[PDB]
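> Supplied in C-alpha cells, the structure appears directly below.
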Amino acid sequence: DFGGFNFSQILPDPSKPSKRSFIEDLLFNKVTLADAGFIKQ
Amino acid sequence: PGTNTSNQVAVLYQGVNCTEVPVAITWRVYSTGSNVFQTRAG
Ligand SMILES: *[C@@H]1O[C@H](CO)[C@@H](O[C@@H]2O[C@H](CO)[C@@H](O[C@@H]3O[C@H](CO)[C@@H](O)[C@H](O)[C@@H]3O)[C@H](O)[C@H]2NC(C)=O)[C@H](O)[C@H]1NC(C)=O
Ligand SMILES: *[C@@H]1O[C@H](CO)[C@@H](O)[C@H](O)[C@H]1NC(C)=O
Ligand SMILES: *[C@@H]1O[C@H](CO)[C@@H](O)[C@H](O)[C@H]1NC(C)=O
C-alpha cells in the first residue's frame, strides 16, 4: 500500500530462481556477454 | 591468515577443476585431499 504507486516492475520477483526484477531481467537479456569463464561449462 | 595468527594455508587453483589436480598426482602433498572443495573460482 504505497499510496497507489506501483513498484512491481522494479521490485524483486520471488518466482524466478534469480531475484532480479522485471526490468533487471530485461536488461540482462538485452546485454549479451562473451567469454563466460564459468569452469568452462 | 596473518602469518603470526597461524602457518596454516589453503590453496586455490584458479579455473582448475578438482579432478585435474588428483589426475596430476612443485609441491603435491596438498593433492592428497580430505579438504577438496570445488568452487566457481576453481
Ligand atoms: C503493479 O504493477 C503492474 C502495473 O503497475 C501491474 O502488473 C499487472 O497488473 C494487472 C492487474 O493489476 C495484471 O495483469 C495480468 O497479469 C497476469 C499475470 O502475468 C496476466 O496473465 C494477465 O494477462 C494480465 O496481464 C497483473 O496483476 C500484472 N501483470 C501483467 C502481465 O499485467 C500490477 O497488477 C500492479 N499491481 C499492484 C498491487 O501494484
Ligand atoms: C600479529 O601481529 C602482531 C605481531 O605479529 C601481534 O602482536 C598480533 O598479536 C598478531 N595478531 C593476531 C590476530 O594474532
Ligand atoms: C568441472 O567443475 C564443475 C563444477 O564447477 C563440475 O560440475 C564438473 O563435473 C567438472 N568437470 C569434470 C571433472 O570433468
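By Swiss-Prot numbering, chain A shows 796-836, in order.
Looking at the header, which is where the method is noted, we find electron microscopy, 2.5 Å.
Quick reminder: no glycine exception, Cβ is built from N, Cα and C everywhere.
For the naturally occurring variant A:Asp796 to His, Swiss-Prot gives the following note: In strain: B.1.1.318. One entry in Swiss-Prot concerns the natural variant A:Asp796 to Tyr. Its note says: In strain: 19B/501Y, Omicron/BA.1, Omicron/BA.2, Omicron/BA.2.12.1, Omicron/BA.2.75, Omicron/BA.4, Omicron/BA.5, Omicron/BQ.1.1, Omicron/XBB.1.5, Omicron/EG.5.1.
How about a rundown of where these features are and what they're close to?
Counting every protein chain shown, the Cβ of A:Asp796 (variant position) has 4 other Cβ atoms within 10 Å. Under the three-state DSSP scheme, A:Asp796 (variant position) falls in the coil class.
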